[PDB]
Amino acid sequence: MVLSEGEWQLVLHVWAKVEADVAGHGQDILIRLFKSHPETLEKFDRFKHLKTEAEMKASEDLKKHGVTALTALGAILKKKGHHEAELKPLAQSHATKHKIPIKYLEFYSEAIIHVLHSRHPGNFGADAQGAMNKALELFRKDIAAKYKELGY
Ligand code: HEM
């Protein structure tokens with residue numbers, strides 16, 4: 001899998017819209033992740049005390065973490081697949097410190113795609129959803145290969 005230039009344009013066009021409100025996107029994505037997949041919340045010592053959606057929405061610290069995560073993702077996307085240097089540290093921490101299964105990265109991808117669809121219907125039609133899925137799959141494929149190297 002390599003994305004075409006066309007596919008990259010679609011991804012980065014929608015991403016530039018996300019960047020108008022990184023914090024609101026990060027909140028919506030983590031919340032969707034935690035509600036859809038409660039096991040994910042449990043990996044976060046920082047957030048596992050949050051028991052309701054309203055509590056999640058009211059946490060400034062969760063918003064802060066959403067900004068962190070999305071900002072790293074944005075830097076990866078803008079490398080258009082040349083993201084070896086960005087991925088290495090992220091794979092290392094996620095495999096060896098945070099203990100995040102690959103499957104949980106698939107759930108994370110699903111959350112991103114869902115939120116982009118809610119917030120950007122006109123810039124996120126089928127073609128753009130496809131391209132974004134391909135980009136997120138490429139990310140996951142590469143992280144997975146690092147996990148295997150490390151024996152996760
Ligand atoms: C698009 C996928 C993801 C990106 C870009 C991302 C990004 C980040 C970044 C940039 C950090 C801070 C630096 C570091 O520790 O490496 C971080 C920390 C962390 N990530 Fe992720 N992450 C992703 C997926 C996940 C998922 C799916 C989970 C759990 C289901 C997870 C759990 C965590 C945890 C527990 C921390 C440590 C948070 C703390 O206690 O401060 N991440 N992530």
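Structure determined by X-ray crystallography, 1.8 Å.
Cβ atoms are placed via backbone N, Cα and C, with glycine included.
Counting only same-chain residues six or more apart in sequence, the Cβ atoms lying under 8 angstroms from the Cβ of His65 (nitrite binding site) belong to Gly26, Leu30, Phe44, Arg46, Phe47. Under the heading nitrite binding site, Swiss-Prot lists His65, citing similarity to another entry as support.
The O2 binding site annotation in Swiss-Prot covers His65.
Same-chain residues at least 6 positions away in sequence with a Cβ under 8 Å from that of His94 (heme b binding site) are, in sequence order, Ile100, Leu105, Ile143. The feature heme b binding site is assigned by Swiss-Prot to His94.
Here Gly122 (variant position) comes close to no residue that lies at least six apart in sequence on the same chain with a C-beta under 8 angstroms from its C-beta. Listed in Swiss-Prot is the natural variant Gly122 to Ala, annotated as follows: In metmyoglobin.
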